[PDB]
Amino acid sequence: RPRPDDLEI
Amino acid sequence: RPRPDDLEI
Amino acid sequence: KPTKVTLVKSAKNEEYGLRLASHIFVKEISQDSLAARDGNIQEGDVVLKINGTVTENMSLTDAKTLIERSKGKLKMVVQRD
Amino acid sequence: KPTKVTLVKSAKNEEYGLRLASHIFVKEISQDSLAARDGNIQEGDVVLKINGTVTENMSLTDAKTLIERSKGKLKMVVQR
């Protein structure tokens, strides 16, 4: 579930 | 193993 | 057994292609503790919520303040891992 | 199926008897990305270390800072 607070690098 | 920054409550 | 990974970018603005997230888990239950006698929580369980708030991507430090909010009472949602 | 639990203390000095830790995991890998090509890394793996620093109990915001300290290169240790 993609969250806004996930860390995308 | 135990770590200092573990959260014990 | 663990695995080493080494990723090197070909340009400044290229991404790694990695979506990282964090989960809080029950690392240890003290013998004869409140949590032990209750029976519902087990070691290894992942914590989905603390006091109505979702704990995915939440720092352990922020979870501390979230627990300290409700004195004497702790509600949680856990899930076997 | 997720279970609900309510623990009630009998004194503010008493403990619940719970030790908690956080683990950073690989949630999703982008199709055909650098990680999907140049890595033996899979979705669901736990991150044990980033650039030599144990990531257990590290928040995502601190991992972000640690990842950017080495612009261009990312070293990780992961586990199934």
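Note that chain D carries Swiss-Prot numbering, so the residues on display, from first to last, are 183-262.
Looks like X-ray crystallography, 2.4 Å, at least that's what the header says.
Cβ atoms are placed via backbone N, Cα and C, with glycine included.
For the mutagenesis of D:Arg201 to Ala, Swiss-Prot gives this note: Strongly reduced interaction with GJA1. The structure shown keeps the original residue. Quoted from Swiss-Prot, the note on the mutagenesis of D:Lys209 to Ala is: Abolishes interaction with GJA1.
Sequence-distant neighbours of D:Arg201 (mutagenesis position): no residue of the same chain at least 6 apart has a C-beta under 8 Å from its C-beta. For D:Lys209 (mutagenesis position), the Cβ neighbour count at a 10 Å cut-off comes to 22, with all displayed protein chains included.
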